[PDB]
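Asks: Here it is: the structure, laid out below.
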Amino acid sequence: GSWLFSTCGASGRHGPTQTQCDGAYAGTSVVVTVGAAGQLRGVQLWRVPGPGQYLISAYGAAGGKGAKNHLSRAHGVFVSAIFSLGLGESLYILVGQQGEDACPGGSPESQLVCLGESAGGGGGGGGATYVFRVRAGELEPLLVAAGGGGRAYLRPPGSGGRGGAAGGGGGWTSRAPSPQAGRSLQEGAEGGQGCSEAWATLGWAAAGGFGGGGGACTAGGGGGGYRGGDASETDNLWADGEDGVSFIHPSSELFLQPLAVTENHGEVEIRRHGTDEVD
Ligand SMILES: [Tb+3]
Ligand SMILES: [Tb+3]
Ligand SMILES: [Tb+3]
Ligand SMILES: [Tb+3]
């Protein structure tokens, strides 16, 4: 009795298609309906197979590396909690995608930065992983596992993160103030675009990951979350984006200490497990 959810092979600022998830889940226990457009595009709808308690373990996505800030990515957050789910219930699962790395570059000029032949150079914020339901016509969050902030170019309320040229992360209910800000869950949670100044300078810029990651500029993008991580408001050369803020519903039982462990894309595992168990 275990169900594993992934990005279905999708990466970048946009979530997976139905065909991608059908392929990824072929031969597995999982069937999902993927939103095709609007606020739920790329979100995976899973029918709960029966009533009872379930352990939901979610991993938000890592942030991207910066062109000269690459010794490690900011890892996404792991959050795990027990929920009572209903006969007939359906869960919406948005699996966060990694913030884009600055290297290799997506244009000749950005790649020259990556080869030392040089706004720009930052990594995008990672998307958060969201698990939620609809109750009485409203979205109800169950668990949000935050994404990691993107690295800056150089190494020395469900609100959105602050930012500017580098985008803050999207939150649960934030409004995006710019194209670089990560979209909120209510808005469909696409990653922010890289900043226009870097697109103009280098011909490409790293985007935030699906799940509310902010776009890079020189500073790194903020991670998605229940609250989005802040990014620099001045495109500072050394300012990594902040990770997002995670969430568990007040009625659930947090099972394990949250940890920053996700290496690349997010994931969710669900299994039958409850407070009837001692461990
Ligand atoms: Tb902050
Ligand atoms: Tb694994
Ligand atoms: Tb049992
Ligand atoms: Tb038993």
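Numbering starts at 1 and runs along the chain as it is shown here.
Quick check of the header: X-ray crystallography, 1.3 Å.
Quick reminder: no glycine exception, Cβ is built from N, Cα and C everywhere.
Found this in Swiss-Prot, in case it helps:
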- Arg155 to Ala (Swiss-Prot position 241): Abolished homodimerization following interaction with ALKAL1 (MUTAGEN)
Asks: Unmodelled stretch of 19 residues from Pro156 to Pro157; how many angstrom between the C-alpha atoms?
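Replies: Per the coordinates, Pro156 lies 33 Å from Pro157, Cα to Cα.
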Asks: Could you tell me how far apart, in whole Å, the Cα atoms of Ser118 and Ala119 are, given that 21 residues between them are missing from the model?
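Replies: End-to-end across the missing region, Cα to Cα: 12 Å.
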Asks: For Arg155 (mutagenesis position), what residues in its own chain, 6 or more apart in sequence, show a Cβ-Cβ distance under 8 Å?
Replies: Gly66, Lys68, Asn69, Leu71, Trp238
